Amino acid sequence: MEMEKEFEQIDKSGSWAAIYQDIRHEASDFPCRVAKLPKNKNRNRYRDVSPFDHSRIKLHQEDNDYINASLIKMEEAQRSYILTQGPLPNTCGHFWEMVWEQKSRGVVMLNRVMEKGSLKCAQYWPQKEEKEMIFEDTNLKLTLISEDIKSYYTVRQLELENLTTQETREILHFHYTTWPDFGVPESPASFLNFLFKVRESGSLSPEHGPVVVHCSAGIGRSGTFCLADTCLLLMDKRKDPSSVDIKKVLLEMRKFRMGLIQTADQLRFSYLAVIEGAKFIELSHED
Ligand SMILES: CCc1cc(C)n(-c2ccc(N)cc2)n1
């Protein structure tokens, strides 16, 4: 059963919503007590999107160790990912502290700071070389070193400095800039090219800390990136690529963070991306 053929059946039946709701009903439920403490209220973008206690990232500071972020450990694929919400104005220092402490090399961003006229994400990196950002609370300095703007995505080289030790580290920021305001990309071509760029950079390698991935809530678009990448890894690993079941992979990742893949559309897109990814390895004025 090629994923290909299952896709065609689901599409012919119009049953993407029914499959997605099955996945919702079978998904793990673990407690999130820490996330729900009163003092962490202002560290969560949404009241219904919380990291599970067992897989949450702890900040290595003393006063409050809480950040809305989850370590997704995919054991057979041998890759790990941190999935996190878009930083809030008050949690930007905590975001970079996490990056520092976890020894991440890359950050993947899948939203714009501003979408449908709402702030989805704080401007948590410097837009200009000459205006560095100082996070006073976590004692970090962040500088824009360079940026390569392409048509579907931007890669920035950032320097993060620990002002306590003066150690510096180069962070790669991979920003997918063209996810539509509504729905999903009609084609996964640019998303896949993006993903292979992140892989090519070495940021997903085992010599680094887990890559940091976010969108606004850290579960929808972020879920598509990790699901797609893990499925692709699993196909290559196993003698058989037609034995990878994206449904069961998704359920496995949902043991580490709630809600990954948030719409039936996003589920369909992730199927598409894995199918086109595996393979790889009209005149109109509607406006
Ligand atoms: C058991 C899960 C696991 C095993 C390994 C080697 N990693 C890993 C962690 C981070 C990165 N960048 C790559 C891989 N994660």
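In chain A, numbers come from Swiss-Prot; the residues present are 1-281, 293-298, in order.
Cβ from N, Cα, C; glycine included.
The domain 'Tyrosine-protein phosphatase' annotation in Swiss-Prot covers 3-277 and rests on sequence analysis.
Mapped onto three states, the DSSP output places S50 (mutagenesis position) in coil. Around the Cβ of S50 (mutagenesis position), 23 further Cβ atoms fall within 10 Å across all displayed protein chains. Where Swiss-Prot documents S50 to A or D as a mutagenesis experiment, the accompanying text is: No phosphorylation.
Mutagenesis annotation in Swiss-Prot: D181 to A, described as Substrate-trapping mutant; the structure shown retains the original residue. Residue density at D181 (mutagenesis position): 8 other Cβ atoms are found within 10 A of its Cβ, drawing on all protein chains shown. Under the DSSP three-state reduction, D181 (mutagenesis position) is assigned to coil, being neither helix nor strand.
Sequence-distant neighbours of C215 (mutagenesis position): residues of the same chain at least 6 apart with a C-beta under 8 Å from its C-beta are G86, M109, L110, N111, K120, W179, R221, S222. Look at Swiss-Prot and you will find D181, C215, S216, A217, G218, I219, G220, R221, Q262 tagged as substrate binding site.
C215 (mutagenesis position) carries neither a helix nor a strand DSSP state and counts as coil. According to Swiss-Prot, the experimentally introduced change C215 to S is described as follows: Catalytically inactive mutant; abolishes sulfhydration.
If you look up Swiss-Prot, you'll see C215 marked as active site, phosphocysteine intermediate.
Separating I281 and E293 are 11 residues for which the deposited structure gives no model; the Cα atoms of the pair are 27 angstrom apart. Of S216, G218, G220, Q262, all annotated as binding-site residues, the residue with the shortest Cα distance to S50 (mutagenesis position) is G218. A 10 Å cutoff on Cβ-Cβ distances gives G218 (substrate binding site) a total of 27 other Cβ atoms nearby, all chains included.
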